[PDB]
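**Q** Structure below; questions to follow.
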Amino acid sequence: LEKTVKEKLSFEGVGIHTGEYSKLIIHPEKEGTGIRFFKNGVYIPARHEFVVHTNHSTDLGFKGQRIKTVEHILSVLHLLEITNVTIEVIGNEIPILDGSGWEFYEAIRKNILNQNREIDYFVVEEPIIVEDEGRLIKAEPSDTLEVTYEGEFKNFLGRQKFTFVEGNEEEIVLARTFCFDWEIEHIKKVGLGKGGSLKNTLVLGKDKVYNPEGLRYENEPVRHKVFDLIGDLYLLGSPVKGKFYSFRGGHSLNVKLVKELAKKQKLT
Ligand SMILES: CCCCCCCCCCCCCC(=O)O[C@@H]1[C@@H](CC(=O)NO)CO[C@H](CO)[C@H]1O
Ligand SMILES: [Zn+2]
């Protein structure tokens, strides 16, 4: 049934690309309200259609207002099945914190409440293949939500794939975002990642790990990618059901899958 937060929640922390202090406040809403962001007295529904800028991060914006990196929180909400919540975002981007969703998943999981209404699950009824930038993603109808990601790294990790299935969400929430020392300069050359640090960004070396804690999962970096792929699929504003596969996929290409899925099922 519709799920909402039992009590008001709030978080605070710098933004990975903005590197500015930002705070978020979450309040309960009415059943069938959906996920919406509020700022400067402006409400901004969280749906793909609201996608204003796609890049290493997912950004939404309406009426001249914009928010960066909103896929992470959306990913946790997706796994927890949250249908009504007003996330007030004070700032220009969602705080990166440690780089994973474990923090939001940890506090919110202890403050979830049940409402009195049945949720409308989104189910894929037809497959689809999107190829672009040398990347590719395929979707297939299914009675269970499953997402597979095949990442190809040229570092010591080499190639690694991670299959997520309903009942293994605990393995895709503690995976913090990661980056390679070779692509970092590029991300920095585009004026992004000004808040990226070793405490909120896991940096890997062609053959060495920068963070002294090492990797948290033999597939931590791909676990985060899968976690992000869901955060981008929840843009539909409702739990997605079906079997999806992604090979070296990005945010824009991912949103494209959702765009065609939401525009294809437009007839129904
Ligand atoms: C050596 C010392 C380095 C100082 C600290 C480095 C800071 C770099 C600036 C941070 C930019 C983001 C890092 C990054 O590229 O992570 C990427 C991630 C981005 C993301 O999280 N989007 O939401 C999206 O998925 C890909 C692949 O999964 C990740 O590579
Ligand atoms: Zn990410």
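We number chain A the same way Swiss-Prot does; the residues here are 3-270, in that order.
Determined by solution NMR, according to the entry header.
Each Cβ is built from the backbone N, Cα and C atoms, and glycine gets one as well.
Annotations per Swiss-Prot:
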MUTAGEN   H19 to Q  2-fold decrease in activity
MUTAGEN   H19 to A  20-fold decrease in activity. 2-fold decrease in zinc content
MUTAGEN   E73 to Q  Loss of activity
MUTAGEN   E73 to A  10-fold decrease in activity. 3.6-fold decrease in zinc content
MUTAGEN   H74 to Q  Almost loss of activity
MUTAGEN   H74 to A  Almost loss of activity. 10-fold decrease in zinc content
BINDING   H74, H226, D230  Zn(2+) binding site
MUTAGEN   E95 to A, N or S  Almost no change in activity
MUTAGEN   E222 to N  Loss of activity
MUTAGEN   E222 to A  20-fold decrease in activity
MUTAGEN   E222 to S  15-fold decrease in activity
MUTAGEN   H226 to A  720-fold decrease in activity. 16.6-fold decrease in zinc content
MUTAGEN   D234 to N  29-fold decrease in activity
ACT_SITE  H253  active site, proton donor
**Q** Looking only at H74, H253, which of these recorded positions has the biggest number of Cβ atoms within 10 Å around its Cβ?
**A** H74
**Q** Could you tell me which of the recorded positions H19, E222, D230 have their C-beta within a distance under 6 angstroms of some atom of ligand 2?
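**A** Correct list: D230.
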**Q** Including all protein chains shown, what's the count of other C-beta atoms within 10 A of the C-beta of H19 (mutagenesis position)?
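**A** Neighbour count, Cβ to Cβ under the 10 Å cut-off: 22.
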**Q** Among the recorded positions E73, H74, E95, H253, report those whose Cα falls within 10 Å of that of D230 (Zn(2+) binding site); none is a fine answer.
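**A** Checking each Cα against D230 (Zn(2+) binding site), the hits are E73, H74, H253.
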**Q** Compute the centroid of the Cβ atoms of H74, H226, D230, then list the same-chain residues not in that set whose Cβ lies within 8 Å of it, in sequence order, for the Zn(2+) site.
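**A** Filtered neighbour residues, in order: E73, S77, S102, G103, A177, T179, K227, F229, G233.
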**Q** Measure from the Cα of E222 (mutagenesis position) to the Cα of every one of the recorded positions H19, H74, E95, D234, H253, then give the nearest.
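**A** Given the candidates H19, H74, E95, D234, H253, the nearest one is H74.
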**Q** Based on DSSP, name the secondary structure state of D230 (Zn(2+) binding site): helix, strand or coil.
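**A** The three-state answer is helix.
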**Q** Secondary structure at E95 (mutagenesis position) (DSSP, helix/strand/coil)?
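**A** Assignment for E95 (mutagenesis position) reads strand.
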**Q** Compute the C-alpha separation of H19 (mutagenesis position) from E95 (mutagenesis position), stating it in Å without decimals.
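**A** Each residue's Cα considered, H19 (mutagenesis position) and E95 (mutagenesis position) end up 8 Å apart.
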